[PDB]
Number of protein chains: 2
Amino acid sequence: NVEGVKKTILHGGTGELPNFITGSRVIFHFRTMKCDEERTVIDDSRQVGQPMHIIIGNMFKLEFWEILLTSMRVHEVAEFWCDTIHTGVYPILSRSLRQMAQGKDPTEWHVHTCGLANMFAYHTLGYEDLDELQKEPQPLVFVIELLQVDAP
Amino acid sequence: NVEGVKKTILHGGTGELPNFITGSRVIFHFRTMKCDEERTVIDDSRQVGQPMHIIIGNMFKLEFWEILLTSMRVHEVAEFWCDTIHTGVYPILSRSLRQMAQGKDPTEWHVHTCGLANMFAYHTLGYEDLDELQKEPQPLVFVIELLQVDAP
Ligand SMILES: C/C=C(\C)CC/C=C(\C)CCC=C(C)C
Ligand SMILES: C/C=C(\C)CC/C=C(\C)CCC=C(C)C
């Protein structure tokens, strides 16, 4: 559907596209991997236990992840191959998820400011994988399972 | 009252200490200056037009600025000299205020992430003064006027 983005369904879900209206919360699992042989995992919501929650802000102005998610039926499991053009911000995104996974609030001031502090002082996202990933740009495969969609 | 912090009242305000209870919003003006001869201004809420708003989070665990503000009567104008120990985070704080001053939301995702992006890519807070200030640590004088205190 979009440039530098190959989607492949793995397990079609029940029903047709749901109502991805602005302010909906989309609940899902993802596993993020490199495109090497070992297919190296970088993040996995199943590994951490809890599933992921986003909330569509502007259905007419979507974020790249929302492009991916909004193309999915409930209980769909889909593999999204993604060209460099769209993987650049992933490490900062991941950094933010990993902080939320420890109940640190990545948009609370005290953690936001410590984050900029360290980032600036030490030239690191905090994790070796994300830093390697930051210094060696590349495509990524996300495997995603859409679990629930709820409206405002 | 505290180490590496010299306060001097300039114009005593009406009444005695107000109720700085947790969740209060404190409304004030500040002007932030170096301790050189020219007394170089770095930030001034009067220059930008609007006064500043903070909201006490934990009255038993206060932030250094809250230490300063919570020691003030309404309409007080006070000068707070501050030793290196407490000025290190100022440039990141300032960066955040300058973004809020352009109605950019410094804890919204899209701006938070662009911010980390640039900070990491370019090794800058975005403004030459804050970067100079970041590479040459020092004390600072804040002059502050407390305007209003409102409770939850
Ligand atoms: C309300 C919006 C947010 C809190 C931003 C969260 C963003 C993500 C969780 C990225 C989605 C993960 C992928 C692997 C595409
Ligand atoms: C609700 C809390 C915040 C939005 C953080 C805002 C912090 C400041 C505005 C710093 C105060 C300015 C000084 C010069 C000490």
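Following Swiss-Prot, chain B shows residues 8-159, kept in their order.
Method on record in the header is X-ray crystallography, 2.5 Å.
Just so you know, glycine gets a Cβ as well, placed from its N, Cα and C.
According to Swiss-Prot, the protein carries these features:
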- B:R53 to W: No interaction with NUB1 (MUTAGEN)
- B:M79 to T: No interaction with NUB1 (MUTAGEN)
- B:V96 to I: No interaction with NUB1 (MUTAGEN)
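Shown here: features listed in Swiss-Prot, placed on the structure.
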| residue | record | DSSP (3 states) |
| --- | --- | --- |
| B:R53 | mutagenesis position | helix |
| B:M79 | mutagenesis position | coil |
| B:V96 | mutagenesis position | coil |
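Comparing B:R53 (mutagenesis position) with B:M79 (mutagenesis position), their Cα atoms are 19 Å apart once rounded. In this structure, the mutagenesis positions under consideration are B:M79, B:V96, and the one with the smallest number of other Cβ atoms within 10 Å of its Cβ is B:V96.
Between the CA atoms of B:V96 (mutagenesis position) and B:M79 (mutagenesis position) there is a gap of 22 Å. The 10 Å shell around the Cβ of B:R53 (mutagenesis position) contains 11 further Cβ atoms across the protein chains shown.
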